[PDB]
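> Please see the structure below; I have some questions.
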Amino acid sequence: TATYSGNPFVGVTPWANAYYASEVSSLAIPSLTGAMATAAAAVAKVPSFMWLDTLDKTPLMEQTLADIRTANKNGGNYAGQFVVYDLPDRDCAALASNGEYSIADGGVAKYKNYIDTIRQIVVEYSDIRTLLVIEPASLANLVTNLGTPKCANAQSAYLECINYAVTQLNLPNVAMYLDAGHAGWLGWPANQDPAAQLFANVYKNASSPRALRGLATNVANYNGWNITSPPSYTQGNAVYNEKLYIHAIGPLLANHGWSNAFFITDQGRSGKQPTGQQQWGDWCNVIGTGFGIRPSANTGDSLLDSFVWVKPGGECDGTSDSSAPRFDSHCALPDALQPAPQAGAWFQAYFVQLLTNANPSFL
Ligand SMILES: O=c1cc(-c2ccccc2)c2cc(Cl)c(O[C@@H]3O[C@H](CO)[C@@H](O[C@@H]4O[C@H](CO)[C@@H](O)[C@H](O)[C@H]4O)[C@H](O)[C@H]3O)cc2o1
Ligand SMILES: *[C@@H]1O[C@H](CO)[C@@H](O)[C@H](O)[C@H]1NC(C)=O
Ligand SMILES: *[C@@H]1O[C@H](CO)[C@@H](O)[C@H](O)[C@H]1NC(C)=O
Ligand SMILES: *[C@H]1O[C@H](CO)[C@@H](O)[C@H](O)[C@@H]1O
Ligand SMILES: *[C@H]1O[C@H](CO)[C@@H](O)[C@H](O)[C@@H]1O
Ligand SMILES: *[C@H]1O[C@H](CO)[C@@H](O)[C@H](O)[C@@H]1O
Ligand SMILES: *[C@H]1O[C@H](CO)[C@@H](O)[C@H](O)[C@@H]1O
Ligand SMILES: *[C@H]1O[C@H](CO)[C@@H](O)[C@H](O)[C@@H]1O
Ligand SMILES: *[C@H]1O[C@H](CO)[C@@H](O)[C@H](O)[C@@H]1O
Ligand SMILES: *[C@H]1O[C@H](CO)[C@@H](O)[C@H](O)[C@@H]1O
């Protein structure tokens, strides 16, 4: 059954899409031989989230759900995993991941049409349980990054757009997780309560949507889930892993009106601990990382619904070419792997790095 109560990951199996599988098989494997080539083929089996970073990706969302329907009637029981990520004036704190819609060019109205498009696909496939991460970095940027003019002038649009996303996708087969940054971002004691207030306000302002399950953490980041020793670059923060973050912000969400909020955590680039990060704020194509804890609903945690792979390992975080569009200085740093292609595009060297440093190992 597509509908659910409680943990939406219980009773289903996350779907490994053909989009990532095509990338690995056609862009990575032809370049690899021997033990590496076989290890790479195994990675394409690991379920990860499909990103709807453009409106042109929604037909591919439908294609993926078409594959799930076929698989479910052949005997299986699979669930869809997608990311809603096409906000007007997207990626307001950086320059690497600016999107197609801008507030000045009717972006809010274009975002609502984008949401309407997704809703129709979700109604078309109401027989399939659909798991969604809502707008990465957006709300986390509104907490700490209002000093950036792009974020400040995007606050009203973000909040109206997110509200439209959580109410229009509030369907019986949907489970939503608002992006909530990570331990190195909002995990700091000073950021915890202001972050909790904002998430709870989004929840309350949308009339407590029953499909809105909770928060997603560490999306496209590198933090360890439950590492016992604090890495050098976490110096000053008692919240140095993802487990500590969710158990801190959790009761704070309840304080501000959001009871029964649960968490998912990205671990697809968290295998090697500590990372090659020279500063904790460095996010672009970070060196010294590997594939981490495999997706599983058996977490052994009171608040974690599932380990997930949101960011598909191999897809770039941003270009290191200073003569290219959308260039961010974060991608030219010593701990950023070079040379790096455009954000979202395939980064061959980075995939090889992730596979070699994988823990659990594929080799
Ligand atoms: O300006 C920032 C700052 C931070 C940050 C703040 C505080 C502490 C540490 C870091 C950022 C952190 C993170 Cl995790 C950021 O995520 C990057 O941005 C996007 C997702 O929001 C990712 O790019 C997208 O990847 C998708 C999947 O491959 C593609 O579909 C999409 O085309 C592409 O835009 C990127 O990989 C993350 O690294 C951004 C921060 O920005
Ligand atoms: C509350 O909802 C309205 C839409 O009804 C939206 O425009 C506004 O941004 C929301 N406020 C907050 C604080 O999220
Ligand atoms: C961390 O979590 C993983 C996966 O749930 C588990 O194998 C390991 O025992 C945990 N370690 C600690 C120290 O809690
Ligand atoms: C999905 O949810 C509905 C209730 O909304 C049930 O009727 C069904 O059995 C399943 O649990
Ligand atoms: C999802 O599908 C997998 C493979 O069929 C199962 O192992 C799991 O129990 C769930 O039904
Ligand atoms: C399968 O999909 C990937 C990602 O779009 C492509 O890179 C590949 O060429 C094939 O079409
Ligand atoms: C791409 O195709 C190859 C061979 O068919 C697989 O090994 C891989 O898992 C991916 O699906
Ligand atoms: C990668 O893309 C090629 C087509 O360019 C396919 O032949 C292959 O199966 C994989 O999807
Ligand atoms: C795979 O990687 C090799 C280098 O290792 C390239 O030459 C090839 O074009 C493909 O990207
Ligand atoms: C990994 O193993 C496969 C066999 O499944 C080989 O075909 C490949 O060459 C690599 O050694």
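Quick note: numbers on chain A are straight from Swiss-Prot, i.e. 109-471, in order.
The backbone N, Cα and C atoms fix where each Cβ goes, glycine too.
Features from Swiss-Prot:
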- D199 to A: 20% of wild-type activity (MUTAGEN)
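Locate each feature and note its surroundings.
According to its DSSP assignment, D199 (mutagenesis position) is coil. The number of other Cβ atoms within 10 Å of the Cβ belonging to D199 (mutagenesis position), over all protein chains shown, comes to 22.
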